[PDB]
Amino acid sequence: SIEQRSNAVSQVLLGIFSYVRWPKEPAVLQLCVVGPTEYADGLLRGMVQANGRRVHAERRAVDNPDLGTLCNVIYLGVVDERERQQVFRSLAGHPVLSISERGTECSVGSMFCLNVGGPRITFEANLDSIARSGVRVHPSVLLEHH
Amino acid sequence: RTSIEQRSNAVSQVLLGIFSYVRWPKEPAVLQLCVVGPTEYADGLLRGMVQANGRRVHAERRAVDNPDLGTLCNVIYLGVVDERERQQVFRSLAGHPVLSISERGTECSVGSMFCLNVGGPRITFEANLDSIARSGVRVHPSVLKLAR
């Protein structure tokens, strides 16, 4: 069930956000969905964190040069290697949480990579990406909220 | 700059355009459209559409490994699938009158009947003449001139 998985993806992302800190916390958390996705329809309706902060969601282009300043979070879909490189050049130097919908590979690119097929959603963490991202991640994430 | 919104609305309009040239052996009261696999430009169609004749187009996302795509869908809008998944989808559609359109790809000769090219100045599409010839849905030949 795609709608059911989409709802689980929303819940997992909210769980993850709760463990992440930005150097200057926004009043409104900006989420950008970038590239082809199956499970982002829930995200795109927008969400609210338990702490009361709204999550505003927009779909944006891979080649938008301002992803780094428009987004606090990027939910990255199924893009090719060149598109991936372009996205992360745009994010370089900006404090951006990155999560990929798929996780067949999680050694290049996103901080977390979801595995949405199967019984429950799981994820892999890319420690090198986390170290370079500019956001702070609580080890408790590395889903129950903080 | 690339506009995901403009491209998404353009895709919706192109799909409606293509539908206008197609007839099903038993015309459904509501055209059922299935969005299958990761997509970038389907957010608009997923809100639902209406043909010029008043028939509603209902859209739902369905799983690539859903065995019943053939009876659930009148139209499939196909996102990113690898060759093994692609074959699974079209095995599910075999024997059913289903119009297939792919969002993106390098080749339009296996699988989907129409292949969109959403990049560039305007949306264009290719027609897969072999898939079209094998399909149980009927495509009026005049659509093939709009193909580029």
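Residue numbering for chain B follows Swiss-Prot; the residues present correspond to positions 38-185, in that order.
Including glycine, each Cβ sits where the backbone N, Cα and C put it.
Feature list (source: Swiss-Prot):
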{"type": "BINDING", "residues": "B:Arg60, B:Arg175, B:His177", "note": "GMP binding site"}
{"type": "MUTAGEN", "residues": "B:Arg98 to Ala", "note": "Forms monomers"}
{"type": "MUTAGEN", "residues": "B:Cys110 to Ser", "note": "Does not affect folding of the protein"}
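Positions of Swiss-Prot features highlighted on the structure.
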{"residue": "B:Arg60", "record": "GMP binding site", "Cβ contacts under 8 Å, 6 or more apart": "B:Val174, B:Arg175, B:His177"}
{"residue": "B:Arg98", "record": "mutagenesis position", "Cβ contacts under 8 Å, 6 or more apart": "B:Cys71, B:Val72, B:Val73, B:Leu83"}
{"residue": "B:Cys110", "record": "mutagenesis position", "Cβ contacts under 8 Å, 6 or more apart": "B:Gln69, B:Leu70, B:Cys71, B:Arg99, B:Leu130, B:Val135"}
Q) Which of B:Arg60, B:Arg98, B:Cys110, B:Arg175, B:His177 (recorded positions) reach within a Cβ distance of under 8 Å of chain A? A) B:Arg98
Q | Any further residue of that chain within 8 Å (Cβ to the Cβ centroid of B:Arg60, B:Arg175, B:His177) of the recorded GMP site | A | B:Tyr58, B:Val59, B:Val174, B:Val176
Q | Largest inter-residue Cα distance among B:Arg60, B:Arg175, B:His177 [record-listed GMP binders, Å] | A | 8
(Q) At a 10 Å cut-off from the C-beta of B:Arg175 (GMP binding site), count the other C-beta atoms across all protein chains. (A) 12
